[PDB]
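The structure appears right after this line, and notes come after that.
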Amino acid sequence: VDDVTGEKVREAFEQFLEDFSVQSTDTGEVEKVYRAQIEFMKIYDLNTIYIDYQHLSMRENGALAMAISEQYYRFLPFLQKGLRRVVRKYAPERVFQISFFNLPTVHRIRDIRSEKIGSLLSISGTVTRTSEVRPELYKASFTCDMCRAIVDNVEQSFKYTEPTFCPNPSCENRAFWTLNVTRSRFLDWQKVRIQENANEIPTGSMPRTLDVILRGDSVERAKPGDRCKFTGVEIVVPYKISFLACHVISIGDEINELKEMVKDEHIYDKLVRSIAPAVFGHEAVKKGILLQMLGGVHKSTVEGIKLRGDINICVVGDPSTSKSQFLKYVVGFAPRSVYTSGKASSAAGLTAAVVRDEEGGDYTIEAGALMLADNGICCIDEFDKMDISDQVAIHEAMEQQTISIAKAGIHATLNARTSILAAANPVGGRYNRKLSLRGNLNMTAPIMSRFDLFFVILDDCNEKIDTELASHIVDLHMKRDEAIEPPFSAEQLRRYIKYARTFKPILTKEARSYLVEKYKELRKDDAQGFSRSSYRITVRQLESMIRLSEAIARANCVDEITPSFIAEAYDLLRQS
Amino acid sequence: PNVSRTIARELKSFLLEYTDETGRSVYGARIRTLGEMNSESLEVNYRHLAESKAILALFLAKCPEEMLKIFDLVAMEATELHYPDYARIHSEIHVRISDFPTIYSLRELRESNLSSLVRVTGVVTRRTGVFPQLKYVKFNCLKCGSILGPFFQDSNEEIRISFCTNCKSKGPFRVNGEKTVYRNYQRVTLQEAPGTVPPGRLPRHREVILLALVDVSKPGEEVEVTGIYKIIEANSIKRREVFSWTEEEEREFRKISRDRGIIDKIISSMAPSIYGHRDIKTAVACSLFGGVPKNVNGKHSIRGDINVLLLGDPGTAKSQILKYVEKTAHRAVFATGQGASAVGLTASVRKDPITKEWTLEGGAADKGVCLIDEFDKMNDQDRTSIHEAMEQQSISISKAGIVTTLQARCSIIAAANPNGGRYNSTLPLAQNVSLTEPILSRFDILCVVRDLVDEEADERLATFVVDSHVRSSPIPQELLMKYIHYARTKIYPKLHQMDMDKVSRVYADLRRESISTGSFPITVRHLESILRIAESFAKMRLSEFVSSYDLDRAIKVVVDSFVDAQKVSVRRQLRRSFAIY
Amino acid sequence: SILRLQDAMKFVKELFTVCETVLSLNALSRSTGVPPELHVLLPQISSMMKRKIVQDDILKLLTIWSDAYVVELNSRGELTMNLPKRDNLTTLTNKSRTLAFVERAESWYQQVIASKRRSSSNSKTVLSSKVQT
């Protein structure tokens, strides 16, 4: 019944592509840009076009989009034949890829039923693993059993096919023709793993994953370990319900509360005691954790290389403290936060290990906490019980912002920007004031470097704050006490973090003139030292206070920073 | 088709008539050299038959697979009527299509270049050789115990056979290659060269098939391969070989090099990110510009490269200079530690997991500069391989069935840190670094920085690094990097015995004064080093020969490296070298 | 002092032989169109003679034989060239083009030598069409 409907929908699709030219001068009336898009790709001949579904939804009062939307796999060769006819008539080795994007509804992986088999769908989630690129068959050259005649057979993207009749009436058999690869037609094919997002998982359920296939030039664009949105067709695989994607993208009273919260003067003092309401004391650790969520400029150059514009925070001290509580808070509050235990990790495990699949013994690359949650906080508990390989991988990931993986013949490098929250402990546990930080932390100098701030916590018997701490501990042990309660909730704090994140401040000249004298004053303490002083001062601490300056400028939402707010960062560096 | 029969008799008449120079048929000399030395490779230039018949060139550019079925047959027919019984030893003789005019890149390999001839440039890696590959298969069905067979080429893994003829079973099947096709291997992964890749983009890589041309290629070198595209099936290989000098830019380089003493301008153009000091960048510029290699009657090969060693506290910048020269200099390879970049300098036999076997590869820039970061943190293999490459200029591979001694004439820029962070100036460099003296003797220039407490450095460094963060006279970078490739590939400045003997007088003072006050001596390697530094400065000055005052800068470079590499107790040597300063 | 007889003759007349084979190497294909550009042509002729080839030699080849190569400059700044025929250059047409090029060079040498063996010509480059306004 669709044999006469396919030519009509082919005529409708080519009328949609033929009747719309470009009349977009002076932002006047709108008409679609497809003919100039074909005229632009005429030189490059890639034929991997992008057609918006929102721009296609206006014809036939949306009824053309609703009829194509359910019978997409049954109307796809008619659509590519209409596209081939319009590029054969408007323009003079021929492959084609039609991609649809920008659907008005975003569907999850748990709402996939069998009523949408063959229809188009928008699937969002996170990529868990990636496979190697492989040449897909396309069209093959079959030879007969007796004729030895060539037949150019066209596959239908399902499974290894086989002809039925020999074209030359020298034979009429149906026995096994033999395949031939000289006159055959290959291309890139990839199979990746998509999984359910962490914010839309049901209570007690498991984050069910699925494999999605991808062809054309939509391959080698999806980076592993990022939130992705695909648009494709639901195709069954012998059965299992897989997916085929054609479009890839790297996705991922309110202003009345935000304007009220940026006009006061005591916001930062409630912010340092509201970033961790379950912890008694430790304002410096809370200051570094609050300033370690938002960074500064990374592209501050004229040469062309990106710099480390992030804040690295590391906590040390005696055991049985509340320093892991911050670790349990970040991951329960920050959406871009991956937590690891340290001992249950490795080099490959941290970023991308390799695991085999038996269909051809082929490898796939599993990700990890590393290279996930970009521009967020990766928190590693027990940093000193890790090996040497993952710590030099962390140092290679901190020396350069990109990370390279060389395995099975393929080399792949990718962008990464994460802030490390490292929880460490000494070799004996108890922190002695007898020596330096290097001999007590027990780790080498290059991995000890590129760390903006160190937090040392020592405890003893001081009854006046100890009785308050024990009373806070026993008052916390009840059903949802008000003692823990902050001055304001996280409801406006999340949008405040995002509003301060999209601010991008610029430093001044008076701040730089006070900063050079402050660096001279900080380096003057190294002369006749060995008292309070415990480490060396070079360009890295200067870079740490420079990065803390724009973070306190963003936290106070000021476009031009004054040196009085950098004086608190100078006092924070002096407190450490 | 029968149209190949009128093609065959055309080129059969062509090989007996090609007389381009002095009426001599060069194909008779070519066929007698391939017949007397039992070769199977025939050489044909593209321009010769293209000037003769452009339709044969169009057929070779369109369908070379069917064009190659005529070439081997007419070559074997010419060899058979020129030499009797040549078919008893050699059944087939291939041809080598060279001189392809349209040299393509690896990023221009598209769908339109399928089933055609293409000449591409690259660098070869992953050497696996002389193995029998497949093209046909058979399979043994265990249930009934039967045989069935298809085809399998060089890209997929294998075509699973799971349906028997009469079993109709999903039983376990076994691979029979005991009736199967012949095998030939040369799986080589070729990559794009880093000296011609655009900025921001990554170099691509392909897989090449070599058949009938194994182990004549050297890994880690530039190569030119002409083959067919389908996975590239190479026909001809060339181990002799977009940012190059032109006619409009070469006159202005001599005009720039003639005026205003450009050596200091090149030094100021070396570090745009920081202020620095000239001791690191002077050694860096003379190491990247290099000297000249000379031999006497085929022997006594001197090293034309300059290997510099940086030292100092880890808070200073030592990796940014090599990161700038990795983008600036041509064929610069940044290698690190155990294998951060998954490529190294040392030969190795190792297992490979993608296909799970044993293989051999001699790692890696034969003309380039290799950059080593954190020199003190390495094992025994990568220290011995760089010591062999610093001692002489070759690396030998003596494993996995192959024995090859490859060229290792690369410059070495190494950076290191002392034991403990502090330099500890009241001790020499031999007690400071963990390295010994013969690995230190290969490095001619030993630059070392220290800590500056004073206001001067505080007034300049913090202000420049805050100027770099508050913002979001020299030679420009493009002209400098084009001048490097223009001077390193055209001139070779020698030395004349007119007044050069005076440096042998001053070395005679400078050697003797290192015994009485100092503990470490000065040898003939320092004399070879200052002659290389003076000829490198003459190369940068673009002169015909080395001048008389280039040695003054060369002796200043060796005094502020050797005297600075010692204790404070060689302080009298700071004033003893002031008479020649 | 032109001395073109000792100099330009033989070398300039082999430019057409390499250039005619490199415009049938790209423009003539059964796959994906593509327009002959001057950036990929100069290096191939550089491989042919092994000598440096300046882009003005092709302009001299256009000056001697005008009607084969169209000098129009693309909007991107690169100067494309094409051939009048759409059915492409046959091997016999390639030989006829070589005979026409050598005959045209013989005609220019024959007409120019009436002023005084080649006499005086510098092989002046053809004027490249300038972009409007």
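Going by Swiss-Prot, the residues shown for chain A are 103-194, 260-405, 450-463, 511-834, listed in order.
The header says electron microscopy, 8.1 Å.
Cβ from N, Cα, C; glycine included.
What Swiss-Prot lists as ATP binding site is A:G575, A:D576, A:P577, A:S578, A:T579, A:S580, A:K581, A:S582, and the listing cites sequence analysis. Counting only same-chain residues six or more apart in sequence, none has a Cβ lying under 8 angstroms from the Cβ of A:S578 (ATP binding site). For the recorded site, A:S578 (ATP binding site), the DSSP three-state label reads coil.
As annotated by Swiss-Prot, domain 'MCM' applies to A:525-732.
Quoted from Swiss-Prot for the published mutagenesis A:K581 to A: Loss of MCM2-7 complex helicase activity. Within the same chain, residues at least 6 positions away in sequence whose Cβ sits under 8 Å from that of A:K581 (mutagenesis position) are A:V543, A:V573, A:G575, A:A681, A:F713, A:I715.
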Discussion item. At a 10 A cut-off on CB-CB distances, which of the binding-site residues A:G575, A:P577 has the highest count?
Written reply: A:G575
Fill in: Sequence-distant neighbours of A:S582 (ATP binding site) in its chain (C-beta under 8 A, six or more apart)
A:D639, A:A681
Worksheet entry | A:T579, A:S580 as binding-site residues, winner by CB count within 10 A | A:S580
Discussion item. Same chain only, sequence gap of 6 or more: which residues have a CB within under 8 Å of the CB of A:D576 (ATP binding site)?
Written reply: A:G687, A:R688, A:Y689, A:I715, A:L716, A:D717
Worksheet, complete the sentence: Not counting A:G575, A:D576, A:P577, A:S578, A:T579, A:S580, A:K581, A:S582, residues with a CB within 8 A of the CB centroid of the ATP site are A:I715
